[PDB]
Every structure is written in C-alpha cells, then in structure tokens.
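K.L.:
Got a structure for you, written out below as structure tokens; questions coming shortly.
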Amino acid sequence: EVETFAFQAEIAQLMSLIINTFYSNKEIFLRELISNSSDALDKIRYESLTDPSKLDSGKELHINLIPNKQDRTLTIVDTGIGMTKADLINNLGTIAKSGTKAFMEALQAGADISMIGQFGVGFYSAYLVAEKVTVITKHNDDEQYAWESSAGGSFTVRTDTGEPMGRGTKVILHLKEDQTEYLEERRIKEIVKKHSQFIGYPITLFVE
Ligand SMILES: CC(C)c1cc(-c2noc(NC(=O)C3CC3)c2-c2ccc(CN3CCOCC3)cc2)c(O)cc1O
C-alpha cells in the first residue's frame, strides 16, 4: 500500500525554484545532507545519555557515502535517531512551510541558494542534483518507512520492505543525467573537505 500526498503549496514552489533556477554551485546539497545526518546523530547520542538502551538498535554513530555509477545514485546513510511516519509526512521532521517562505523571501531580497540551510530547509537542495529522492528511515519502536518524491507536487510514503536498517536514515539521490560528477571519488572528497571538515562523526566514502 502506497500513500500519495500533496506538498504544501509553499514547499512545491520552493522545489520548483530549486529545479528551475540557474545556479551553478550545486555541490552545496551534500553539506546540507551531511549536516542533517549530524543533527540526527546528535539527537540519538543525547537521548542515549539517559537511556543507553536506545542504542540497542546500533551503537556506532557514523555517516556513509555510497556512490553507485551503475544505478546513477548517491546514497547518504546515517545511524541517527531516525524518523517516524508522522515525521516523514510532516515535511521530514521540519517546519518547512515557514522556513520555505522566509527563504524564498530572502532570495527576493538578494540572498543566494547556498544560504538555504539557514532557513532549516536544506534538504530540498537535493533537487539541485537529483531527479528523484528516496528517504528510507527507521526510528526506535516504529517501523521502517520509505518516503519518495520526483517533485511535481507530490510525495509517497510506504512501509519499506527492503534491507532492514537498525536505526537511522538513508537518503538515495537518483542523479540527473548531467550531474554524475557527484559519483566520482575525488569530487566527493573535495566537497566533504571543503564544506564538512568539522562534522563530529566519521564519514566513510565507499569506493566501487
Ligand atoms: C531527509 C532529511 C531531512 C534528513 C533527515 C534525517 C533525520 N532523521 O531523523 C531526524 N529527526 C530529527 O529530529 C533530527 C533533527 C534532530 C532527522 C532530521 C529531520 C530534519 C532535519 C532538518 N533540520 C531540522 C530543524 O531545522 C534545521 C534542520 C534534520 C534531521 C537525517 O538523519 C538525514 C536527512 O538528510
């Protein structure tokens, strides 16, 4: 059973802007996703300070970057707190309506797309490079779910029957045909070094 939902209008508008605006500095998507993973990792770590059993679903806190040139996907995996079904539906655990409004207002005033993270909606920068994004997630005591959208105003949510994750979130970027540079080891390394040097969890770049 797959449920299909409409994005709030403001979010659909932001996604369209991201997809259709000319902007060459697309590499910022990766910093935003790694930042999100870091925040989710902070949260499970904090909760584990008073309830160690929350780590029964996995003690290692890290981020993996997995390029697949055959499938044309870049996958970012973390072992953070994970999202519930409600989190996914409610704009991936974010106050995206108010964030997206302010961001589009700032862009009107002369801000640039790279500042998206300041408005709490950095996730949507994924659409700079991806034609479709799948988010697979698992929170303690809830089921594993898959969220997916190719923009166009809607997203789906379903119970995921793929490889079980202990706990955390996997973001699978199905890259646009002209954005395969983000599957190359040296390019990814460059971006991580430039934008994510002070992330406090191990980031492992898989090779093929
Ligand atoms: C799909 C995006 C949004 C995403 C979410 C999570 C995640 N898993 O559990 C979570 N649940 C959370 O509560 C974690 C934040 C602690 C999150 C999460 C949700 C929203 C944000 C965006 N923030 C939200 C607030 O404003 C700044 C950006 C970051 C991570 C993640 O680990 C990686 C990601 O790329």
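In order, the residues displayed for chain A correspond to 16-223 in Swiss-Prot numbering, which applies throughout.
Here the Cβ of each residue, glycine as well, is placed from N, Cα and C on the backbone.
So Swiss-Prot says this about it:
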- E47 to A: Strong ATP-binding. Strong interaction with HSF1, HIF1A, ERBB2, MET, KEAP1 and RHOBTB2. No effect on interaction with TSC1 (MUTAGEN)
- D93 to A: Impaired ATP-binding. Strong interaction with HIF1A, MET, KEAP1 and RHOBTB2. Loss of interaction with HSF1 and ERBB2. Los of interaction with TSC1 (MUTAGEN)
- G97 to D: Abolishes ATPase activity (MUTAGEN)
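Could you tell me the structural context for the features on the list?
P.N.:
A sphere of 10 angstroms centred on the C-beta of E47 (mutagenesis position) encloses 20 other C-beta atoms. Under the DSSP three-state reduction, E47 (mutagenesis position) is assigned to helix.
Summarising the environment of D93 (mutagenesis position), the number of other Cβ atoms within 10 Å of its Cβ, over all protein chains shown, is 28.
Applying an 8 A CB threshold to same-chain residues 6+ apart, the list for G97 (mutagenesis position) reads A55, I59, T152, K153, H154, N155, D157, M180, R182, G183, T184.
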K.L.:
Out of the mutagenesis positions I have (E47, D93, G97), which ones have their Cβ sitting under 6 Å from ligand 1?
P.N.:
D93, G97
K.L.:
Whole-number Å only: compute the distance from the Cα of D93 (mutagenesis position) to the Cα of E47 (mutagenesis position).
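P.N.:
Pair distance, Cα basis, whole Å: 13 Å.
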